[PDB]
Amino acid sequence: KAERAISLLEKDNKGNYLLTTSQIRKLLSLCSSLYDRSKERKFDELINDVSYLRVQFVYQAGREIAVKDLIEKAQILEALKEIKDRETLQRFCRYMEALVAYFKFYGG
Amino acid sequence: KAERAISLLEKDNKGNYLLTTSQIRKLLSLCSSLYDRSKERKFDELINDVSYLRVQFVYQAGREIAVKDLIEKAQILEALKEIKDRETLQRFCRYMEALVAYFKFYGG
Amino acid sequence: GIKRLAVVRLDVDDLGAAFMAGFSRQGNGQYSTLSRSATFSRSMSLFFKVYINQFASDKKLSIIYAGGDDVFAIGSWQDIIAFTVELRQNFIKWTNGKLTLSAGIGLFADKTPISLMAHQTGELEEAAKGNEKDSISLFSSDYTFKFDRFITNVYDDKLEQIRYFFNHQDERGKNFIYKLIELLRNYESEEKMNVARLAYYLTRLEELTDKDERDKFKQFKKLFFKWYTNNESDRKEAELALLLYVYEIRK
Amino acid sequence: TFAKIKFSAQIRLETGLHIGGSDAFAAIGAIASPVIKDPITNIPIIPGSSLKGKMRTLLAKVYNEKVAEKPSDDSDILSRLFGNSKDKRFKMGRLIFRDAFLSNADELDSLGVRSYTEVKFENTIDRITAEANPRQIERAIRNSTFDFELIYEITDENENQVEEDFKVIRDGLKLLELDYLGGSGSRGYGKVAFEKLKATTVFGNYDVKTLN
Amino acid sequence: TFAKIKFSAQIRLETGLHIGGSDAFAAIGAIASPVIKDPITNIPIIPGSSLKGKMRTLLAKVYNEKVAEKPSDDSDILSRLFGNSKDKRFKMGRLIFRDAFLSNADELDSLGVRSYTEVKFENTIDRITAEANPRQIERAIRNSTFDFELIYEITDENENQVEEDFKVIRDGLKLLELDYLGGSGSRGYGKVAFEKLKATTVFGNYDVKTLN
Amino acid sequence: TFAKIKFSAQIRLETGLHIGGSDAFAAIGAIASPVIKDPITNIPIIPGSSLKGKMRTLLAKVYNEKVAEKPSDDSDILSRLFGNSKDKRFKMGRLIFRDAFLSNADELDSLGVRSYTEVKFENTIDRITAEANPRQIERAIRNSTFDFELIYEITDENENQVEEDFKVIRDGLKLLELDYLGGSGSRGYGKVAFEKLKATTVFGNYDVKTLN
RNA sequence: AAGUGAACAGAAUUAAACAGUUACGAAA
């Protein structure tokens, strides 16, 4: 969950990451706005935001080279199919926060 | 909705797609400008844009070979007749984004 | 500082036991002379009563019940914490490191009845006997270290090398330390999540501050990461060191 | 004798404002100054502490003459409405607000809403160089109602300012609409609008004279 | 004593300008320079932060005697109009703007328009080759009104400098019409025009003297 | 000190030109590059972005001392007139353009016209064969004017060379008359003609020197 | 009466992406 996030994210390629935290404010805006809203109502009611969350990880993957190299390694599209319950979705929301904390520790 | 759009769009013919996301900004400019406007007022009020939206999928289908091969496979003209309600129109607007995000996932 | 006070009850150990047969080391001498035990209790009785008033200079205190067993100190906590561990350093050199010492610093509120204020500060010494014989407690019954370990780790580098590093980031950034003492609270829940969350709120204190001095946060960032991820029992030292710095500069 | 007059109103936000709250304790995206919300759900609740202080500040400048140097010490005709920490004759105040919640969620989701709060991008110029420090803030939505109830009570004994206290509350709520509410609202972010200002009797001990 | 003067006007856009919205936060159409709009509806609204910073910039270069090195520190005759963060005498200003909304929708739909905002295509020349980097921007419509309300109030004590402050506000609004507003106005996109400049009293405490 | 000089002129088109508008974005007629027009009416307006990239290009090849290779980096006598993205001394430009509208509609219908845009038949020959790819274009009207306004201002310090800047603007506008403006004007489509080149003072802070 | 299918490249980039004046106020 959070133990493998320190080794898989560090093992990359060339140093000096050109990607910061401002250019990734688009795909990281729906992940934080989903964990705090799925606990109020049921999971079968919100059927428009679930299908739209997968689109953000596809349209933004073919524009910048600093996006495709991270999704294929962290397996983001693989966990989008296993989830189906409200309790399972709560676990995926916590895994996204691990890829951001360890990213700013080695650089920015 | 989004599961069957990743396999039908990939199954095409010859590789190296010569059509980019900039030459199809005519038929895609009205669908994005209709979803944000239909959520405010009613559906029976806007009657001049519904009939004009279907014309874009017919006039632009005989001027380029990279358009007819996509409409007949994705079945775009079939969904234009089933819609009749404001809630049903919101579902067709989300399906159009699958033909744009997944199109640039394998190339551009 | 605020309107608080500390109550410490110093009580030397290794006194009631090993007092009559503690001089045996050679089969030649008997080591049972009554004069040998008379000068043993008289030499230590001079330090816990007469020498206490000598070391009370340049400080506002009030000794209560002076004796060679258990004493009672009260006053402003701005120096009792530093004077309690300082008095023990003079007893180790006097005995060449052979007799341990214990105490119990306890903080309470202002204008409190002595019937319960002086009674709750004595339970910290009894609760510290779970390890062995050299331990002490701070606020609650959780900070039960090894007494002498408080000066060799917490007061050593965790307290001296922080008085001038974060002091420049005070006032304008005093609220940035509140999130550090609270993050170490929920520890028995999940261990994997407690480590990844700490790496996010710590890196934000390097870019927001002044980047003109590189040696301002580099020495604090390296020590904070090693003092937290090294041992399970070592995390209590960094948690207590950061808590005492908040009460230092306050009001 | 002793009644509990309630002034139920609907605070309609004609312009999205900003209120500072807890930071670096919510989620991982605690940037752009995140506005404090509900500790259980995600509905952006408005605090009641920002309303008691803003209404008293704008009212203690036209109904008095002496310049207010310290709080709880200005004239006497308005000290009994909010409270006084230095006076002994009275301590509890008659004006009690309430942490209103966005009750417009019954029909807000039907009109297609992405999120309850959006991030606004701004910047600044040092008037000697180019653009520097591209900051960012976070605002709320527009045209949202709130369940605001004014809990008012009389002291039974000193019951002779009822006809005078009504014109003060009505003038204070109308003057509050012509001023921003929250933080960093000098650019035009606050400006509330009290919609449907009605009064009712829940305890049932006093009649109803006026309505607005 | 304490009045609430409102300078109601209609901002008529003689030329379509551009305002940089919240990029990488909207829907799938986050490219082509997304313009900020209404968080609930689709009517484009103009922010108030671009008006308070632009009016103070053009005012701090003709009514002063010292080059402004840092914000909130330039002269003194205009620091009390917008505010001051380094002064100890006065803090709150006397000019409050408002996020004006496009109120021209009463007759815009009768003419039959396609959308509220169009996409304009532009590019650049590297002075060594032909067309390079085909970029694109987004603009608004032309000849559109906006309900602009200026919340003006005095602090009672500042009563002997009322007529002196009226000539400063009128000079700032007239000079703003001869300059681009918003963003990317160097090519000729801004240049606003205040139409129907009048004044009225809402609280009712000061007489009506000025108008145009 | 701070003046607002306006150079009012009439851009008379001696020959109908063509400007490539927003491709694949029109209404009922989007054939052969639809020319950009007005988002409200139908009168084709000329964009102000073409007047800034063409006038600066023709001027940066006669008043310079080094071959330019990228924008915002050519000599120094003309960098303060349009802008500079590298120099920290100045960032804002002193020249402000405006989307000139066609004011000739008050008497154009009296001469008996059909429409504002027509389709011109223009193709190409592949030399080795006969007619190949019968393309076409879309031009505007001929002998039309445009109400163009040039907003000029000084920054107080830029006063000891006011007369030096007048000879640069006058030489740049006269040189543009002998060159095509817009797009694909190599076949004799552009060639503008500035009519009634006069100056006036709107703010009123500097005397009137030039006139013709 | 007379083959008429605007052809071919780049699909928004390089600065800067929290700066500061600062914290339990008067009772037990």
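Since chain D takes its numbers from Swiss-Prot, the residues it shows come out as 2-213.
If you check the header, you will see the structure was determined by electron microscopy, 3.5 Å.
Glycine residues also receive a Cβ, built from the backbone N, Cα and C atoms like all the rest.
According to Swiss-Prot:
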MUTAGEN   D:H19 to A  Wild-type degradation of target ssRNA by the Csm complex
MUTAGEN   D:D100 to A  Nearly wild-type degradation of target ssRNA by the Csm complex, crRNA is shorter, Csm complex is altered
MUTAGEN   D:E119 to A  Wild-type degradation of target ssRNA by the Csm complex
MUTAGEN   D:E123 to A  Wild-type degradation of target ssRNA by the Csm complex
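In the three-state DSSP scheme, D:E119 (mutagenesis position) is classed as strand. Listed in sequence order, D:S34, D:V36, D:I138, D:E139, D:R140, D:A141, D:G183, D:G184, D:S185, D:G186, D:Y190 are the same-chain residues six or more apart from D:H19 (mutagenesis position) with CB atoms under 8 A from its CB. Here the Cα atom of D:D100 (mutagenesis position) is found 22 Å from that of D:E119 (mutagenesis position). Candidate mutagenesis positions D:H19, D:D100, D:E119 yield D:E119 as lying near chain E, with Cβ-Cβ distance under 8 angstroms. For the mutagenesis positions D:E119, D:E123, counting C-beta atoms within 10 A of each C-beta gives the highest total at D:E119.
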